[PDB]
Amino acid sequence: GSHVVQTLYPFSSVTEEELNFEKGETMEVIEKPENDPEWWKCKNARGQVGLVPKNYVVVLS
């Protein structure tokens, strides 16, 4: 149904196409690493969605 993502470590991003928000709960990633680059992006309650480092999270679908 809906592919979703979850976080474990409130780690910060670096790349310019990323987003720096206090991660803690679950988010939904639209960009997958199967067709798109190794980076993914999900929307936060911040109104902005950047590229979140999977190395600092765990997907939850």
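Along the chain as shown, the residues are counted starting at 1.
Even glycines carry a Cβ here, placed using N, Cα and C.
Within 10 Å of the C-beta of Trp39 (mutagenesis position) we count 17 further C-beta atoms, all protein chains included. According to its DSSP assignment, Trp39 (mutagenesis position) is coil. Quoted from Swiss-Prot, the note on mutagenesis experiment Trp39 to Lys (Swiss-Prot position 234) is: Abolishes interaction with DOCK1 and IRS1.
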